[PDB]
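Undergrad: The structure follows.
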Amino acid sequence: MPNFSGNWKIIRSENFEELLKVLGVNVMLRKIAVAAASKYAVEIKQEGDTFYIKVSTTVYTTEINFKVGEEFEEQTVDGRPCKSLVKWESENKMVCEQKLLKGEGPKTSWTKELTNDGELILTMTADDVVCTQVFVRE
Ligand SMILES: *C/C(=C/c1ccc2cc(C#C)ccc2c1)C(=O)OC
């Protein structure tokens, strides 16, 4: 029974650098971030409403655990602790609204969707800007 469960590898990444600009990241780091983003792998274990997600590059890995509908702490795309909450939008799309623990900055959110043709699509939004990363089953 195919759901979000599996090992995914990035095949495209539109607007990553623009998003990091909105998050105040300096040019050079933006450019390295982009280079490193072509090696993004994602591992998802899913049972019902409940998700384990590991995202790794060449040199960094992180894990989140969440239940749909339950608040949890994570990091934004610019690595600040935030409050996060995930809701379904349809059978195989979910959206996440984030609010900052401490401090001021852009409105962030993200979405994961499992298309009919077997891709995983990730959007990440900072204010006006929308990054789109497409993944395929490893
Ligand atoms: C599930 C997930 C994956 C993902 C992909 C790319 C990311 C880039 C950065 C940066 C900088 C942070 C987190 C990423 C996470 C996700 O939910 O991301 C928000």
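Per the header: X-ray crystallography, 2.5 Å.
Cβ coordinates come from backbone N, Cα and C, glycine included.
This is the feature table in Swiss-Prot:
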MUTAGEN   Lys21 to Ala  Loss of ligand-induced nuclear import; when associated with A-30 and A-31
MUTAGEN   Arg30 to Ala  Loss of ligand-induced nuclear import; when associated with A-21 and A-31
MUTAGEN   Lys31 to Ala  Loss of ligand-induced nuclear import; when associated with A-21 and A-30
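Map these features onto the structure and tell me what's around them.
TA: Long-range C-beta contacts of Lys21 (mutagenesis position), restricted to its own chain and to partners at least six residues apart, with a cutoff below 8 Å, comprise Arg30, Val129.
In the three-state DSSP scheme, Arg30 (mutagenesis position) falls into the helix class.
A sphere of 10 angstroms centred on the C-beta of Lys31 (mutagenesis position) encloses 13 other C-beta atoms.
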Undergrad: So how many other Cβ atoms are close to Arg30 (mutagenesis position), meaning within 10 Å of its Cβ?
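TA: Summing over all protein chains shown, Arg30 (mutagenesis position) has 17 other Cβ atoms within 10 Å.
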